[PDB]
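Input: a single structure, listed below in structure tokens.
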Amino acid sequence: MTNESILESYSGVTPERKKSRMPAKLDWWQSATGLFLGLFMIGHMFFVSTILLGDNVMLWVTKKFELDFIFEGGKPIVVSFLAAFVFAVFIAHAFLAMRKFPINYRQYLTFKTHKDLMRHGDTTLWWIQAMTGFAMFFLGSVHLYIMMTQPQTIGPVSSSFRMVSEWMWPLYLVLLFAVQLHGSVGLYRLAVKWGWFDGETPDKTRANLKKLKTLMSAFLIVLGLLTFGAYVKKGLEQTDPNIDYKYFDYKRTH
Amino acid sequence: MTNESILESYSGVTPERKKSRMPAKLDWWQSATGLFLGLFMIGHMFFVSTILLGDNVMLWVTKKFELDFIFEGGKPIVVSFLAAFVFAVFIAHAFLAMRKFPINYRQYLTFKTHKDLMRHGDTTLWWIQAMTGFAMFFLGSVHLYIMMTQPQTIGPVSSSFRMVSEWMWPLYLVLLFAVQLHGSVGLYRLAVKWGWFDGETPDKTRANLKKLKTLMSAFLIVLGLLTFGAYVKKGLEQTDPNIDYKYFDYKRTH
Amino acid sequence: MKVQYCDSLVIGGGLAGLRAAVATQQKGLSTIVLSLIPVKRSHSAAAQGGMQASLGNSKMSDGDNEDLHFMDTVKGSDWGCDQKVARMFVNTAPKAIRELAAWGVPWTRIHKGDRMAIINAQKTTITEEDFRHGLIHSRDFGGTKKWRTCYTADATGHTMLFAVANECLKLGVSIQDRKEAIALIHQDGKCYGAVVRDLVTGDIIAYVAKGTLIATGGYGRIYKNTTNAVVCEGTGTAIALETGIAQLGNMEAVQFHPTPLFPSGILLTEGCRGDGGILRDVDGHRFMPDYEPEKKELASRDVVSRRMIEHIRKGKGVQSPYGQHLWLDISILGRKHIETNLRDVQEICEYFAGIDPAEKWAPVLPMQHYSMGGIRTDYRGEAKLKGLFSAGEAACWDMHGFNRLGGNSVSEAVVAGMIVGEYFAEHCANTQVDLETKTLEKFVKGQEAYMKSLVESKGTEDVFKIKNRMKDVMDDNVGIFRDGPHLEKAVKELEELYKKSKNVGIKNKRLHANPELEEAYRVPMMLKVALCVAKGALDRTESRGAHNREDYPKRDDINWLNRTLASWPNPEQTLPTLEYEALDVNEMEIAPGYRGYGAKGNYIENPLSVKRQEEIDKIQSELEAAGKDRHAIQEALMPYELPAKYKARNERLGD
Amino acid sequence: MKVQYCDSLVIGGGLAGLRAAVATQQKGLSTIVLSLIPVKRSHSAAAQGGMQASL
Amino acid sequence: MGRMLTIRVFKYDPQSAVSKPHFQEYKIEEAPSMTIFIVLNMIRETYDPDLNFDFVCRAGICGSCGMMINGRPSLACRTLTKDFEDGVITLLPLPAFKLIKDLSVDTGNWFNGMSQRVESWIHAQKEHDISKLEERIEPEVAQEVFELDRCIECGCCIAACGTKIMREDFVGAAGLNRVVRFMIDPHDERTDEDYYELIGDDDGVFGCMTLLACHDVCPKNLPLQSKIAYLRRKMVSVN
Ligand SMILES: *Cc1cc2c(cc1C)nc1c(=O)[nH]c(=O)nc-1n2C[C@H](O)[C@H](O)[C@H](O)COP(=O)(O)OP(=O)(O)OC[C@H]1O[C@@H](n2cnc3c(N)ncnc32)[C@H](O)[C@@H]1O
Ligand SMILES: *Cc1cc2c(cc1C)nc1c(=O)[nH]c(=O)nc-1n2C[C@H](O)[C@H](O)[C@H](O)COP(=O)(O)OP(=O)(O)OC[C@H]1O[C@@H](n2cnc3c(N)ncnc32)[C@H](O)[C@@H]1O
Ligand code: HEM
Ligand code: HEM
Ligand code: HEM
Ligand code: HEM
Ligand SMILES: CCCCCCCCCCCCO[C@@H]1O[C@H](CO)[C@@H](O[C@H]2O[C@H](CO)[C@@H](O)[C@H](O)[C@H]2O)[C@H](O)[C@H]1O
Ligand SMILES: CCCCCCCCCCCCO[C@@H]1O[C@H](CO)[C@@H](O[C@H]2O[C@H](CO)[C@@H](O)[C@H](O)[C@H]2O)[C@H](O)[C@H]1O
Ligand code: SF4
Ligand code: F3S
Ligand code: FES
Ligand code: NA
């Protein structure tokens, strides 16, 4: 605590007698972290889906992220730093966005009742945002820690192993719908919240953003389910008890 | 939504014109789930520490939880159900307790400033409760999912593997302090909150509960660190690239 | 006992009351505004035509000034107005517009260029020069040669009301809504406040003040068909009347609007016919040209209403379960025109009539619209009961006489608010009152006893059946056309209705938030108001302005160049007491003559009018020859008063 | 000018003023108690000896 | 005929100790161009004079009759029974406002409080002489101000807002719109920093969660979505 923070806590204003600018900064950062995660996830879905193009394809993509063009067989630790960074933004975002949850019985009851009475699309979608957000506290953390601590186990073979043998598929299936619904709705609300594309016909822009939101979600969900099946199918074929699948892909170029 | 929930949302009272009993029930369940987790953790620390008594010891204890005295070599799936149950209580508790976090800039600033000005033990301890609680959203979820999906990988050998080779030790080290601080403070506040042991000299009872809280924490932290070292040391000795440590303990009695 | 004190008490939160409150509050007088509803929901908010003021900014306003506005007002009133008051008004209207502009009212502005306009005598092109750009615009409204009606697109009353209400909030005026004045506190011929009923809690409270101003609006809801909000019931009028001292002026002077939507009464702006709207009968026949070959659809609103009723009486009306009506066809203007210049009217017909005006015709019928009558005051706005002031539609300051100009009423509300506001402020600051608790207790206890008697009444009459019968009687017998036989019948039935209102019984016994109890005390009040209207109409044997007696078709400047003054001195009497205030032609800047609209030579000339006219022509010529300005000439003809603050002249484009 | 009316005005929020206020308020008289400080902080609060009464 | 309508109304008198919140049903025969205004008055005059509700203009201009009609805050005087293909209409008072009784709530005083909170009036250093020509204003600017000045303080956007329902100190869509209305008025001299001192906090613009229910129910169709975003961009850039 500093003298200034004490003066602000007790007076409600800064030493210059103005309202704190912190609420503004927090609003900015909540949206910034949200935007980062939303875009990151889109790219994430494309890279992880390379499995549909063949093992050699995703294997090649995987080696690039490990800085193949700078290190021998690439260093998996690169992905560890990448994962750590995204984990930090994940936590920062959850911390800031959490401020928006209904926080007591009264708020929960009245909002839930209002949502059901209104049958208003964008209000209902916010509820989904909140629900999926809360769920990811548990689902997302599991995946992020593993990617950060076991980067050398990423590959067309090793990833399929974790998917099936380590029973990660149930978590991935749920997380898939959770993050895609959360992500697309979030990017959409971000657009209308800050009005970056409003222009001269705001209502038309919004109508288009809503359509784009639905298409993006549908496409990414389908692509996500196909990619899911791919990893699952391969994982179900790993029946050789003498083969170390978990570290197979790594045991190719160190 | 039902007619009764609508009437309560709009009037602030039940159809009988009384205040909802839900706040009371939620308070009860928040404490109940907290108590369950607190006690569970104490037992958890003793069973996980059996590694200090020898591999054969914890191995024997591990097989008992898998219902050894009912199934051949015991079924690991038993631990999966156990983990699932605790995970559910974990989530239910976090959901209810979360209602108590400072939820906006003003609340956060004023409480933090108050905590630093007051230098009041029990107030500062609540802050620690909140901080460790938030941190466990990410730390606890990782561990719980794995125990639930890879129960056959629990053992003096397999557990040490995950500890070191799968880099779970950094998470365990932090989670150890987080859950122990959270747990002991929580059990303590639970006692003074409901006053189960107040008696005729409340101030003496509280003074004793605080001492007991510190001792319990110290003891369990030491025991926790020793057990930590044990798993780490063993994990650092698993250098045979031809041995499948992850499923070693399982490959003993199916 | 509950008592609230303030230096200045204002009853009514419309344009007039709020503006008067600004006047008193800005000079340090603690002021309270009482209102039945949140002030921004007052009827003033519904005005869409505009506000009349001689700015002279636009091309069609070029050359306009106080004199032209003054003449349109006087002639429009059919000489029933106090011309000195009309002068105070026209000279102040320009500053009301300008003050409101400074307060943020978004008046539509002029842009340089040509524009496709309808003149209905030469629907040609109008050009606005560069020096007019950015100034307050004006449109054709009220039938005045000079277009001087200012507007904020299609919601003038709304933006004006919000600005004045916001100014009251800025100044810290105490706005107390859901509060109803049910009686005035008075003693020794002086008003000390009002007994107020809190509509929410049911508490009876005495609001005492050094001065009390009533700005409660019109009394149109005594009629079944009206354009007025459901709160325009004239209770403010009634409480003044029930003091037995304050008088009501020209209550029989009621103005109707020709094209309100039938049967709701929701208004379809004058701009419809002004743009080219066509009136059709049961056969789809455009009938106005038959009665008005020249003016046709564009005849005086006063004439259109009469023709519409005549056409219906000839059996050409459209039959409906709600009564007979006619049609308003605006589709002929083209869907394009309608959705760009009449987008508002289109929404009305859809949201309520459930029809697309660009395709189907709207049912219409003339209905009560404005109340020229009201509480009688002197030029300062003070009533016969000392300390009681009135402004806005609730008053009979009488700048309207027997026919208010379209656009002059929202203008009056604000202007009177300013002027009466000054005199009211002066009174409150300089007067000293003797507040006797004995008197306050008598009035408060008297109303608490009244509320109790209503709740305990074992009467068997139904308040709603009585109120609804009153409204039918008013519509059937005291409308556009009146005759002695029917008026006599109306008066007798209203009197009988009044007696029965005293035997009303209500189901809900609670004293708080009780709409049924509210009707129980309001209806008897409305009946006394209705009686003043009907009886005043019966006794006035002449046709003047909006008051048309089929059995006395001529304007009688010999016997009826006066103002009807109604009072109710004895609480036992069942009929109002009527007296007359003669208008002195000697104090008229414009001697009685042809009003401009309607049949010519339809008035019985008064010899004194001719004398005064000659006297006027003489004074003008002489002074005019001596090279004297219009201002000096005006003073010589009829000097008038104005508070110091508003004595200045109005600068115009071109001076 | 600011004016506040009540049937019974009590100046002082100690034992005497508050008890008198109860007397007037219980019979429907609107009453106001004016005090320099919150009434429960009046000097009356310091009495520790007791109250004399022939019980 | 005209089909039979089933009107379900919320009834509760908080000032009466024996009153309990409940629904009451009425059977009304529909008629041509029938509105909730006509329905409620029919009920009052012939079936139940106890029922509280507020109407004034009955023309959708004053903002007096807002209420929840089948889950959506709307103006009762502008709502046609015809639009309910089912014949069942449920009426609730507007949430987020203090309840007076039944369908009557106090929107007026909350709005006056809001108007004071955002200082809803022209802020100018010098008073313009009212006996002189008015200051010139571009017609496009006057039109823009008018667009936002059309708000009738009906409260529908306040009751439609899940954020307001949960957090009562939230200034609401109407309050954010009011700030912009003065922001774009050349007559008002306040700067962005001045406005920040009014709504630059979590109870203000940063408290909006962009649910957009306000925009979708506003009976006057104000451009709330783009105007609130406009304000948010400006307030987040202060300093
Ligand atoms: C009905 C109408 C009138 C109208 C118009 C359109 C319609 C639909 N268009 C106009 C136009 O374009 N140009 C014009 O010049 N006039 C137009 N008018 C008529 C004009 O709007 C009115 O004459 C004017 O608005 C009247 O203003 P005023 O300030 O006098 O009154 P108000 O707005 O009706 O408000 C009355 C207030 O009194 C309160 N009240 C009433 N009784 C009581 C009691 N007993 N106790 C306490 N308060 C009371 C009302 O609540 C209200 O606030
Ligand atoms: C000082 C004292 C007195 C005392 C005592 C111990 C102490 C330390 N112990 C007593 C005991 O054991 N037995 C006993 O019989 N008496 C004892 N006393 C004396 C006794 O307490 C006092 O006589 C008694 O309490 C007096 O009561 P009273 O109701 O008269 O007055 P108060 O409590 O002092 O309160 C005065 C109120 O007046 C307000 N005030 C004062 N001036 C103004 C102005 N100008 N305007 C508005 N309000 C005013 C004060 O704020 C207060 O509320
Ligand atoms: C990869 C993971 C995540 C992605 C892609 C993501 C993305 C987004 C986006 C784009 C927004 C819009 C932010 C704004 O409007 O300013 C948003 C909102 C939100 N997110 Fe996330 N999020 C993620 C994880 C989480 C988590 C773990 C939580 C848990 C607390 C969470 C809770 C919320 C909530 C409640 C909102 C609404 C905030 C508001 O209404 O202002 N998010 N998120
Ligand atoms: C830099 C961090 C991340 C990396 C390196 C990464 C990497 C991967 C990889 C390699 C897979 C394939 C399966 C496996 O190997 O186990 C995968 C799947 C998945 N990831 Fe991530 N991920 C990251 C962050 C995230 C985040 C933040 C989320 C959402 C909260 C997420 C959601 C998913 C989902 C749902 C799948 C399943 C894909 C499908 O089946 O369609 N990932 N990720
Ligand atoms: C094994 C894990 C956990 C254990 C042992 C545990 C135990 C406890 C205990 C014993 C209490 C006392 C409850 C009461 O006073 O009624 C408590 C309080 C609390 N816990 Fe946990 N908890 C765990 C995880 C979490 C998580 C994941 C969160 C995250 C939101 C959390 C947040 C809280 C908070 C904020 C409180 C204070 C509640 C209040 O002040 O009423 N806990 N916990
Ligand atoms: C039924 C559920 C649980 C089971 C079956 C379980 C099992 C185990 C096992 C076998 C280990 C040893 C290392 C390993 O095998 O990876 C361990 C360690 C650990 N567990 Fe759990 N656990 C459960 C729940 C929890 C919960 C809820 C927490 C706290 C949120 C927790 C905190 C820890 C910590 C901190 C360690 C490290 C011990 C040390 O190093 O001293 N566990 N657990
Ligand atoms: C959807 C994710 C929620 C985001 C997290 C933050 C908001 C929710 C937690 C804070 C408010 C506490 O919320 C409180 O939870 C309990 C659940 O035990 C709800 O309880 C009610 O709903 C649950 C779930 O449908 C039912 O099983 C239960 O019978 C019913 O009484 C309370 O009505 C709610 O008010
Ligand atoms: C400790 C766990 C907290 C429990 C979670 C719920 C309460 C906290 C989140 C809700 C309130 C938001 O809290 C808001 O967070 C930001 C962090 O970016 C703080 O920001 C402030 O502290 C952080 C951390 O010391 C500094 O890096 C930052 O420079 C400073 O301005 C705000 O002062 C706080 O009000
Ligand atoms: S912004 Fe729209 S919904 Fe909100 S108060 Fe104004 S007019 Fe009503
Ligand atoms: S609905 Fe509420 S959350 Fe913001 S977008 Fe409108 S004010
Ligand atoms: S009664 Fe005025 S908007 Fe409905
Ligand atoms: Na009048």
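Quick check of the header: X-ray crystallography, 2.2 Å.
The backbone N, Cα and C atoms fix where each Cβ goes, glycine too.
Among the features that Swiss-Prot reports, heme b bD binding site is placed at A:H44, A:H143. A helical conformation is recorded for A:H143 (mutagenesis position) in the three-state DSSP classification.
According to Swiss-Prot, the heme b bP binding site annotation covers A:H93, A:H182, on the basis of experimental evidence. Shown in sequence order, A:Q30, A:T33, A:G34, A:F36, A:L37 are the residues of the chain, 6+ apart in sequence, with a C-beta less than 8 angstroms from the C-beta of A:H93 (mutagenesis position).
Note on A:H44 (mutagenesis position): other Cβ atoms within 10 Å of its Cβ, all shown chains, come to 14. Where Swiss-Prot documents A:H44 to A as a mutagenesis experiment, the accompanying text is: Loss of fumarate reductase activity.
A:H93 (mutagenesis position) carries a helical DSSP state (H, G or I). For A:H93 to A, Swiss-Prot lists a mutagenesis experiment annotated as follows: Loss of fumarate reductase activity.
A:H114 (mutagenesis position) falls within a helical segment according to DSSP. For A:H114 (mutagenesis position), the Cβ neighbour count at a 10 Å cut-off comes to 28, with all displayed protein chains included. For the mutagenesis of A:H114 to A, Swiss-Prot gives this note: Slight reduction in fumarate reductase activity. The structure shown keeps the original residue.
Long-range C-beta contacts of A:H120 (mutagenesis position), restricted to its own chain and to partners at least six residues apart, with a cutoff below 8 Å, are absent. Quoted from Swiss-Prot, the note on the mutagenesis of A:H120 to A is: Reduction in fumarate reductase activity.
Quoted from Swiss-Prot, the note on mutagenesis experiment A:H143 to A, M or K is: Loss of fumarate reductase activity. In sequence order, A:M168, A:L171, A:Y172, A:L175 constitute the residues six or more apart from A:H143 (mutagenesis position) in its chain with CB-CB distances below 8 Å.
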Cα-Cα distance linking A:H114 (mutagenesis position) and A:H44 (mutagenesis position), given in Å to the nearest integer: 36
Residues near A:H182 (heme b bP binding site) in space but at least six apart in sequence (CB under 8 A): A:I128, A:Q129, A:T132, A:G133, A:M136
Of A:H44, A:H93, A:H114, A:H120, A:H182, chain E-adjacent recorded positions (C-beta under 8 angstroms): A:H114, A:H120
